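Asker: Below are the structure tokens for one structure; questions will follow.
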Amino acid sequence: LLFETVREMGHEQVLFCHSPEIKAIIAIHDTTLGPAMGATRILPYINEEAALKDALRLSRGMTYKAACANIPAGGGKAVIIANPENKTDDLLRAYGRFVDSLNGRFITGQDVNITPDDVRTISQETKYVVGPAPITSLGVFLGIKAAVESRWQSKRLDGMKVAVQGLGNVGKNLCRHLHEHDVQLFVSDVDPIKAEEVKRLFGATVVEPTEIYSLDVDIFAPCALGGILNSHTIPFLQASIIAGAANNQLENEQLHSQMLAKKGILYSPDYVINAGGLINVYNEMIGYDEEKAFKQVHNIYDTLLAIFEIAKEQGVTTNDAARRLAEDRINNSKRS
Amino acid sequence: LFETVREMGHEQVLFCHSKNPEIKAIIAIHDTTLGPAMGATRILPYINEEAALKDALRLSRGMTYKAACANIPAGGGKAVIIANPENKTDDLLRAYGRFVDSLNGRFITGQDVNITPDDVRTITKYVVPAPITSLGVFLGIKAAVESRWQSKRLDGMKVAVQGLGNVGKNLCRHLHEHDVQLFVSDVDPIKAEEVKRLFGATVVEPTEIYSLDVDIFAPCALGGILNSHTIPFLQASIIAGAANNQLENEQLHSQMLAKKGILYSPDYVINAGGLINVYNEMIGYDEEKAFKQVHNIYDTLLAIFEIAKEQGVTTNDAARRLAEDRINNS
């Protein structure tokens, strides 16, 4: 059961940890480019097969999210079967012992149900924990430029039309960056108060949440929601390029990427642009150095041009291109 | 999986995997309280994924109880690989070697079924005899006499010995050299005649040895000898032997012994001479020290017999309680 699935996904090892009443699973996909990175996640899973399958899927994800980003790191993930109501400090300290067992092979972080104060509780026993908006925002701003180069052939963003979902800190900083390079903005937020501020600050024309998909614009930049590029709303896209900071953008990676491809729209992969958030966490592991971190995010620019180049030469989607680019980077890395 | 681990009390259960060497491996760690987990590596082809786990789980628990009773700073572990004996690469074994290493001296592996002493070389730096084993039982005999008979001299007593391997022979020597009358048996007759001549024993057939009215029975050939066919034929009041898994049935035949009034010395505590040898190799072998650490068999056993009489339980149930209470302090 377990071993067959590993053959299809390509994981390195899987720990089933137990004791402080614990039911926890660390899963480690690869450690080729560095030590495996992946956040701790507490959920009350239906059964252990469900717990395992969530641990295998996301761990894989981190391998690909690290490789594209060009950080020396692998893909891991750690999960715990428990109800959020059922917790204590000892359970996290016990879980802390387990990441420490791995001796820095597996470096963890925060995910759903693991608060930053929890991360501290874990930290004392282990020391392999870690814990953003402006770098994520700049990562897109680079990703946007990178995407312009593929089709349009210029680096001047002057007189280009763009649309943004989400005026959260991560998303609004993008408006700032765009406005300051003479870009015309359309803006969308789920609540009324934040949308009004941006109007005042940058002279962006506020729209309702539902209108933004169809606008006659060059670029579309979603920064608040996942599952937006879907057969319902995806037909209305007039945007030539799709670069945004939000995660899980495609409802269905395989289906809805082809929808965009076949209709001539360029999709910058969500998890390559979101990587600014990961490169932030990476530096904290190795001791934070702003000088370097602000360089390391320029990988998104280099990475994406290649993904679009690879998409064309091979005759294939950006998502398939992103895999081959991630994969070949790991394969080639065996010499060093 | 998790619920079964609850019953057994394991710490970790690593499922290791690779693509190029293409190896399916499971390291299973039961405990690390008294020290790093020790456990030998098996490579048997298992029909199922559930099967391979169950072997890894049942032996890693055992190595906790074998290590605790012996009074060495060590846990209980076990490693297994799903592979045909036929199928073995130098890379395959080297790959597995990367996986044991990753545990950073939390899992100390060892030799076992289908993995030879040069495979162990092929394999990390976390890997690892007969005389010290056979001395271990000789102490176990002495210990066993004290609990039942309250005497420290063994001269004039009668002992049966099954099998005369290197292990089996050295036992007969120690017994002979303390003026013990010996009955012997070997599954092939070739090396029974030498023990007759060397020490002056009475050589019997393989079948006859169970029936003899002797003070003590010391089996050293094979497991699964104390069974419902054999166990009524014993006259002998003591059973301290060097073979592993002597009781065919974990709990059923240990009761019969208790019932009849024959007191049994645990298989795993007596064989510790073998383990404690292996332990001393890890740290860097010192004979001076190793030859002392085996005397824990004598000391441990006396308690196992004493703790039986106190609560009124079998020597195996007793031996569980000692291992457990040694863990719970440490």
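Using Swiss-Prot numbers, chain A covers 2-20, 23-134, 142-346, in order.
Determination method: X-ray crystallography, 3.4 Å.
Any Cβ shown, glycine's included, is placed from N, Cα and C.
According to Swiss-Prot:
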ACT_SITE  A:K80  active site, proton donor/acceptor
BINDING   A:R44, A:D114, A:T146, A:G176, A:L177, A:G178, A:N179, A:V180, A:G181, A:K204, A:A255, A:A256, A:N257  NAD(+) binding site
MUTAGEN   A:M65 to A  80-fold decrease in catalytic efficiency
MUTAGEN   A:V133 to A  3.1-fold decrease in catalytic efficiency
MUTAGEN   A:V291 to A  7-fold decrease in catalytic efficiency
MUTAGEN   A:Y292 to F  Slight increase in catalytic efficiency
MUTAGEN   A:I296 to A  2.6-fold decrease in catalytic efficiency
Asker: 10 Å Cβ neighbour count around A:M65 (mutagenesis position)?
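Answerer: Around A:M65 (mutagenesis position), other Cβ atoms within 10 Å: 25.
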Asker: Measure from the CA atom of A:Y292 (mutagenesis position) to the CA atom of A:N179 (NAD(+) binding site) and give the result in Å, rounded to a whole number.
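Answerer: Computed Cα spacing between A:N179 (NAD(+) binding site) and A:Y292 (mutagenesis position) is 21 Å.
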Asker: At 10 angstroms around each C-beta, which of the recorded positions A:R44, A:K80 has the fewest other C-beta atoms nearby?
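Answerer: Fewest other Cβ atoms within 10 Å, among the recorded positions A:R44, A:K80, is found for A:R44.
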Asker: Taking A:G134 and A:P142 as the modelled residues on either side of 7 missing ones, report their Cα-Cα distance in Å, whole number only.
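Answerer: Flanking Cα atoms, separation 10 Å.
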Asker: With the cut-off set at 10 Å between Cβ atoms, which of these binding-site residues ends up with the most neighbours? Options: A:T146, A:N179, A:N257.
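Answerer: Of A:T146, A:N179, A:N257, the one with the most crowded Cβ is A:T146.
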Asker: Among the recorded positions A:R44, A:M65, A:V133, A:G181, A:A255, whose Cα is within 10 A of the Cα of A:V291 (mutagenesis position)?
Answerer: A:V133
Asker: Through the lens of DSSP with three states only, how would you label A:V133 (mutagenesis position)?
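Answerer: DSSP call for A:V133 (mutagenesis position): coil, neither helix nor strand.
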Asker: Sequence gap of 6 or more, C-beta under 8 Å: which same-chain residues meet both conditions with respect to A:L177 (NAD(+) binding site)?
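Answerer: Result: A:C185, A:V197, A:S198, A:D199, A:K204, A:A205, A:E207, A:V208.
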Asker: Helix, strand or coil by DSSP: which one applies to A:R44 (NAD(+) binding site)?
Answerer: strand
Asker: Nearest to the residue listed as 'active site, proton donor/acceptor' in three-dimensional space, by Cα, is which of the recorded positions A:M65, A:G181, A:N257, A:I296?
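Answerer: Going through A:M65, A:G181, A:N257, A:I296 one by one, the closest to the residue listed as 'active site, proton donor/acceptor' is A:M65.
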Asker: Select the closest residue to A:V133 (mutagenesis position) from the following binding-site residues, measuring between CA atoms: A:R44, A:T146, A:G181, A:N257.
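Answerer: The answer is A:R44.
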Asker: Which of these recorded positions has the least crowded Cβ, counting other Cβ atoms within 10 Å: A:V133, A:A255, A:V291, A:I296?
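Answerer: Relative to the other recorded positions in A:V133, A:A255, A:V291, A:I296, A:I296 has the fewest Cβ atoms within 10 Å.
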Asker: How many Å separate the Cα atoms of A:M65 (mutagenesis position) and A:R44 (NAD(+) binding site)?
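Answerer: Here the two Cα atoms lie 14 Å apart.
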Asker: Which residues of the same chain, at least 6 positions away in sequence, have a Cβ lying under 8 Å from the Cβ of A:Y292 (mutagenesis position)?
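Answerer: A:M40, A:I74, A:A76, A:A303, A:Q306 - these are the non-local Cβ neighbours of A:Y292 (mutagenesis position), listed in sequence order.
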Asker: From the Cα of A:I296 (mutagenesis position) across to the Cα of A:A255 (NAD(+) binding site), what is the distance in angstrom?
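Answerer: About 25 Å separate the Cα atoms of these two residues.
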